[PDB]
Amino acid sequence: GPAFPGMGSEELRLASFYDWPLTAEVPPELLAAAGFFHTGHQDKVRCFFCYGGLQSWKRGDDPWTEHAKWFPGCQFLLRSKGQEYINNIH
Ligand SMILES: [Zn+2]
């Protein structure tokens, strides 16, 4: 199951970005959709399912792409985006 089942709701994940410092650069909507919630006040996020943590976001980074790049074994990623998507990023 998920590492953090309490953050399984996309809407709850989205709410966590109320204090996101990079709104124009990396949209909260895309982050939440990609399984990520905001951890702290800076630019750190974690996936609710695999608990993979990402920081140092650059402008235009794509949350799904980053999810697949760094945590290709995540089952939420697989279920959401499929194996072909993951393979093509790798
Ligand atoms: Zn994940």
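Residue numbers in this text run from 1 along the chain shown.
Positions of Cβ are set from backbone N, Cα and C atoms, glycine also.
Within the same chain, the residues at least 6 positions away from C50 (Zn(2+) binding site) whose Cβ sits under 8 Å from its Cβ are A3, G35, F71, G73, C74, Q75, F76, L77, listed in sequence order. The feature Zn(2+) binding site is assigned by Swiss-Prot to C47, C50, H67, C74.
Here Swiss-Prot notes a mutagenesis experiment, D43 to A (Swiss-Prot position 120), with the remark: Abolishes inhibition of caspases, SMAC binding and anti-apoptotic activity. There are 17 other CB atoms within 10 A of the CB of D43 (mutagenesis position), with all protein chains counted.
Counted within 10 Å of its Cβ, the other Cβ atoms near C47 (mutagenesis position) come to 25, all protein chains included. Mutagenesis annotation in Swiss-Prot: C47 to A (Swiss-Prot position 124), described as Abolishes inhibition of caspases and anti-apoptotic activity; the structure shown retains the original residue.
The mutagenesis experiment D61 to A (Swiss-Prot position 138) is recorded by Swiss-Prot, whose note states: Abolishes inhibition of caspases, SMAC binding and anti-apoptotic activity. For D61 (mutagenesis position), other Cβ atoms within 10 Å of its Cβ number 16.
Listed in chain order, the residues near the Zn(2+) site other than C47, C50, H67, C74 are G35, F49, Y51, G52, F71, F76, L77, each with its Cβ within 8 Å of the site Cβ centroid.
Within 10 Å of the C-beta of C74 (Zn(2+) binding site) we count 22 further C-beta atoms, all protein chains included.
For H67 (Zn(2+) binding site), the nearest neighbour among the mutagenesis positions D43, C47, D61, judged by Cα separation, is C47.
The recorded positions near ligand 1, defined by a Cβ under 6 Å from one of its atoms, are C47, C50, chosen from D43, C47, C50.
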